[PDB]
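A.B. asks: Pasting a structure below so you can have a look.
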2 protein chains.
Amino acid sequence: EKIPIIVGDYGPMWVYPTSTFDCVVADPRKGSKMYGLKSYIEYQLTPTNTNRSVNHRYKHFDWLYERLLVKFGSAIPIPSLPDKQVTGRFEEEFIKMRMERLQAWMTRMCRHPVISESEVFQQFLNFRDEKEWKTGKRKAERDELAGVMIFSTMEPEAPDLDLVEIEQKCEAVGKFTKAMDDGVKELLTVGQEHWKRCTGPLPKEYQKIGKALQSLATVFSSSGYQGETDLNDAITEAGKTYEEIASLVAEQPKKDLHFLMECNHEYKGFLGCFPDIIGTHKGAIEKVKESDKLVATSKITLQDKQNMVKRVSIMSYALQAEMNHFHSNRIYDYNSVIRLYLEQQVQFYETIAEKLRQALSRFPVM
Amino acid sequence: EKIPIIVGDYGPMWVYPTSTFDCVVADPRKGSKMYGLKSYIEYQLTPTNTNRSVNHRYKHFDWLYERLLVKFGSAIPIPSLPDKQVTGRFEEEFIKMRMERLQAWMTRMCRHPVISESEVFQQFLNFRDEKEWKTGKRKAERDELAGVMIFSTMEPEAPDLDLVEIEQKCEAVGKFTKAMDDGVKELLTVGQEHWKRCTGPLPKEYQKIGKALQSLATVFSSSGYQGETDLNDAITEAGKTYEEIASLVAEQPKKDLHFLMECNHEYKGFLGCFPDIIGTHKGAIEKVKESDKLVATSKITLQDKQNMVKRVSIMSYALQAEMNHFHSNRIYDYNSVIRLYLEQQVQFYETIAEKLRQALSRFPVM
């Protein structure tokens, strides 16, 4: 099973294929298994590498998830699959957001140099027989090259680093991830906090204003003063213009804030995984310090000792390999969502301004 | 003393001069009257009609106020002079807002067809000797043509109106003013409410955001990942950009909301003069209903009766005359402040947008 690690300017990294490939997930189908009124939803996965489509119910993705988690979980963070919700198994909204989350989940895997070209993931996609599948699902479940053993399939195209060099790279990752986790948890709180404020009390204000104005115009109109008519219209419109800004405001987070939040959630997810991934490397590095203590107590041999080293190094490269894939994608992701949030923001203010500028051009120069 | 009332399409109205004139008030001077460390502030009133300047301490305006109130108070609402404040007699802020309120107060009087061309108001302005003034202040205080008597100087260039027609115009004014008063009191509340929200909790938010972002960039920068540098700068700047929006926001009401509020206060003031002002007329109209009852009880004569009528009509024309001056100016005033508030609003949103659009363009492109 080929899992190579090469070095570079940025340091170790996986070998990214030259012939990249993604995958689409849509067309919420409906399929069946004698139970009466209990038909599970089925999605369609259309790879790009070969155009040959396939179907999969949510339960199969969960299955896929556990496999990937069990197989590489000790080295590669595995994207979280969405929760198992409010018993709303059948309408527009539900399938939509779920299919949205599955789409993003699939693309993550497809983009991963190591996962995307594994047997389990691959066979998960390209399969014809309704039984050619059962065979794979079976082969998958008996693959003992999982857990820590996955490192046994990795081949570093570089020298050894002592136990020392290993422990150090471990600490580093552990300090970055904890830091970024703490950092994203805030960005998430203020955002959720700002969100809650733009969809609630803020609109009501512009709503109270716009109404306050309109009632006043109504009062002037009862004045019964010769020589007026033009103003009460300008006023009344200003109010209605404000009411629309109330709507525009209360309906904006769904166009920008939302994406910024989602991106952060996805990442809070990757981060939540390091607590585990880091405890295993720590134990591994700690177990390699006893090498000397062991060799002297005549428990193992120098060859056994030297293996423990060349072996725990592979671990680092894999956790070096994984981070390098992380950072790579982190930098791309935040640069796109922020770029997106701002753009939407801009248009937002620009739009409001134009709305005011209109009600304005209704009041004479005097 | 000429105080004529003519009729028109809109009905009775004062005779507005053809050669209009305003007056400026600025340059907070400092005068002295041997008390030691007790020098009262003095303002400078520069009429436009003749360019000859004059000085006046606040105490003199109060004096002017009482005179105008005593003289025409039974027919013309007299703008309120600002309160007598927090014992902060000497700095930037205080004199500024006070001088602002005096300026607007003077312009109100200058714009009034009846007040502007009265002896007391006029002499208040154009006077040379430090004694030529004492003479006027003296002449003013002995003018018995005040209170109800002011109507004796009014000349209606129109026929007589009957008690019925009178009571009706009275009710009307009473219903409009009460209505508009109630209406402006709200516009004032939401505004004060919106104000308090833009100078407090709202900025703190954009402040928390901008900081949340900046801490996060700080965390990424500790990552120690080969292949990044450009993003943490874009992020950190976005935060600082938000902090500036916090300032911009918390500092906006002073540029628009403020004028809109002030205009409403001034008017809440005219309205508060309600009452008094339409229950001398109310009493007058009520006293004219007893005309018949009297003439029959042989208390007065038909000639006496017919006088009461032609006489209470003059009152209406003078009042009616007052409203027509009110509405006239009301329509101009609201059309200018609203026009002003919007314009400022527009620029506000336009500015914020431009600020975002900048942090946006810090975007790479990768």
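Just so it is clear, chain A uses Swiss-Prot numbers, and the residues here are 230-595, in order.
Determination method: X-ray crystallography, 4.1 Å.
Backbone N, Cα and C define each Cβ position, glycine as well.
Look at Swiss-Prot and you will find A:250-361 tagged as domain 'PX'. Quoted from Swiss-Prot, the note on the mutagenesis of A:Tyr287 to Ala is: Abolishes membrane tubulation activity. Abolishes binding to phosphatidylinositol 3-phosphate, but not to phosphatidylinositol 4,5-bisphosphate; when associated with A-313. Record note (Swiss-Prot) on the mutagenesis of A:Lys313 to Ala: Abolishes binding to phosphatidylinositol 3-phosphate, but not to phosphatidylinositol 4,5-bisphosphate; when associated with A-287. Quoted from Swiss-Prot for the published mutagenesis A:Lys363 to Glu: Strongly reduced membrane binding. Feature annotation from Swiss-Prot assigns domain 'BAR' to A:392-595. Under mutagenesis, Swiss-Prot gives A:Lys522 to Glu with this note: Abolishes membrane tubulation activity; when associated with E-528. Recorded in Swiss-Prot as a mutagenesis result, A:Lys528 to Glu carries the remark: Abolishes membrane tubulation activity; when associated with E-522.
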A.B. asks: Sorry to bug you, but what's the C-alpha spacing from A:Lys522 (mutagenesis position) to A:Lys313 (mutagenesis position), rounded to the closest Å?
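C.D. replies: Taking the Cα atoms only, A:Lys313 (mutagenesis position) lies 49 Å from A:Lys522 (mutagenesis position).
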A.B. asks: Sorry to bug you, but what's the C-alpha spacing from A:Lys528 (mutagenesis position) to A:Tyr287 (mutagenesis position), rounded to the closest Å?
C.D. replies: 50
A.B. asks: Would you mind listing, in sequence order, the residues at least six apart from A:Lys363 (mutagenesis position) in the same chain with a Cβ closer than 8 Å to its Cβ?
C.D. replies: none
A.B. asks: Could you check what DSSP calls A:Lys528 (mutagenesis position) once collapsed to helix, strand or coil?
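C.D. replies: Where A:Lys528 (mutagenesis position) sits, the three-state DSSP reduction gives coil.
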A.B. asks: Which residue, of the mutagenesis positions A:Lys522, A:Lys528, has its CB surrounded by the fewest other CB atoms within 10 A?
C.D. replies: A:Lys522
A.B. asks: Counting by DSSP secondary structure, give me helix, strand and coil numbers for the domain 'PX' (A:250-361).
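C.D. replies: Going by DSSP assignments, the domain 'PX' (A:250-361) contains 42 helix, 19 strand, 51 coil.
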A.B. asks: C-alpha of A:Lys528 (mutagenesis position) to C-alpha of A:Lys522 (mutagenesis position): distance in Å?
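C.D. replies: Checking the Cα atoms of A:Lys528 (mutagenesis position) and A:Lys522 (mutagenesis position) gives a distance of 9 Å.
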A.B. asks: CB neighbours of A:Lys313 (mutagenesis position) within 10 A?
C.D. replies: 8
A.B. asks: When a 10 Å sphere is centred on the Cβ of A:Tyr287 (mutagenesis position), how many other Cβ atoms does it contain?
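C.D. replies: Cβ-Cβ neighbours of A:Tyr287 (mutagenesis position) within 10 Å number 19.
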